[PDB]
Structure formats: C-alpha cells, structure tokens
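J.: My questions will all concern the structure given below.
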Amino acid sequence: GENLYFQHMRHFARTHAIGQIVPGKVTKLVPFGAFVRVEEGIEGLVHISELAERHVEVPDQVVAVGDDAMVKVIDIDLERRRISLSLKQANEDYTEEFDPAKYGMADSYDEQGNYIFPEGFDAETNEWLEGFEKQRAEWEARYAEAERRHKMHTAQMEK
C-alpha cells in the first residue's frame, strides 16, 4: 500500500527474520532490478543480480509486472526505509523438506535452533491442553499459512 510509516516497517523487521521467504508481487521493472511488494507499505528491490541463477541483462527476462514470487528477505534498513530481497536466494535455499522457520515460524526455534513447543501444547503427552483451544487455532492458522507459502514456493520451483 503506497504510504510508508516508520512504525510499520519497524513492525515488519521485528516480526520477520532475515532469511525468511515471503510472498511478493512484482510491481515495477527498472534497468537494475524489480520492485516487489511484500506487504502493505513494504516494497523492496530485488536487484537484477538477485533474480536468477542464469545471467540476466534485463529483469523482463525473469519476471513481469504482476508476477507473484516467493522472495527472500536479505536485509532491512529502517533508516533509509529500504528492504532488500532476492528471488535467486530464495530458490537456492529451497528444499522439498518443509522448514517452517523459513516461512513464518522462525520464533518457534530458540537461539540454538531447538523447536519451542507452543503455549498450550504439552510436549510430554504430546497433546493440546483443555482451555487452550483458541491458542491451538491461532497456532494452526500460522502453521497453515507457513505451509501454504512453502507450497507456493514448490510451485515456483516447478516453473
């Protein structure tokens, strides 16, 4: 969405890990890359060197205005309100095996990379607790979205 708010870009940085792969929409082509809108108020440049493995002379060879793409967040500059994205790197990091950390579940893994069981799920008995039905639904909606994004990425690799 066209206007930009420090507060929204900040909220994006804090809820998105570097390395996360996100759905975007190609909005504009220029000679040195493609602009890709990831979210309301969050548009990044995919540099022309970050579009594909093969050598590219113009971005039109790889994408067009209106294409949907799964792109990797490679850096966020809050001060200059710029996000850097890469299509090529998202595709390098792709794996048939689903890694939820890449697709929106990064904060289900602690700093050593161990899975953190969600609030309301009991690890020992491996069940959801009575009374945590709403947290269960919010977690399942999250996993579901993360899994849909990886399925979109599999579709992208299949092209």
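All positions are counted from 1 along the displayed chain.
If you check the header, you will see the structure was determined by X-ray crystallography, 2.3 Å.
Backbone N, Cα and C define each Cβ position, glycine as well.
As annotated by Swiss-Prot, domain 'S1 motif 4' applies to 19-88. The mutagenesis experiment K28 to A (Swiss-Prot position 303) is recorded by Swiss-Prot, whose note states: 2.5-fold decrease in binding of POA, decreased binding of tmRNA (expressed as residues 285-481). Here Swiss-Prot describes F32 to A (Swiss-Prot position 307) as a published mutagenesis experiment; the accompanying note says: 2.5-fold decrease in binding of POA, decreased binding of tmRNA (expressed as residues 285-481). For the mutagenesis result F35 to G (Swiss-Prot position 310), the note given in Swiss-Prot is 3-fold decrease in binding of POA, decreased binding of tmRNA (expressed as residues 285-481). The note that Swiss-Prot attaches to the published mutagenesis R82 to A (Swiss-Prot position 357) is: 2.7-fold decrease in binding of POA, decreased binding of tmRNA (expressed as residues 285-481).
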J.: Work out how many Å separate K28 (mutagenesis position) and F35 (mutagenesis position) at their Cα atoms, rounded off.
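T.: Roughly 5 Å, rounded to the nearest whole number.
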J.: State the three-class DSSP label for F32 (mutagenesis position), counting H, G and I as helix, E and B as strand, and everything else as coil.
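T.: The three-state answer is coil.
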J.: State the three-class DSSP label for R82 (mutagenesis position), counting H, G and I as helix, E and B as strand, and everything else as coil.
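T.: The three-state answer is strand.
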J.: Work out, from DSSP, the number of helix, strand and coil residues along the domain 'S1 motif 4' (19-88).
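T.: Taking the domain 'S1 motif 4' (19-88) as a whole: 8 helix, 38 strand, 24 coil.
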J.: Which chain-mates of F32 (mutagenesis position) that are at least 6 residues away have a CB under 8 A from its CB, listed by sequence?
T.: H47, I48
J.: For the C-alpha pair, I'd like the distance in angstrom between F35 (mutagenesis position) and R82 (mutagenesis position), rounded off.
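T.: Here the two Cα atoms lie 11 Å apart.
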J.: Can you give me the same-chain residues 6 or more apart in sequence from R82 (mutagenesis position) with a CB-CB distance under 8 Å?
T.: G44, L45, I76
J.: Would you mind checking how many other C-beta atoms are within 10 angstroms of the C-beta on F35 (mutagenesis position)?
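T.: For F35 (mutagenesis position), the count of other Cβ atoms within 10 Å is 18.
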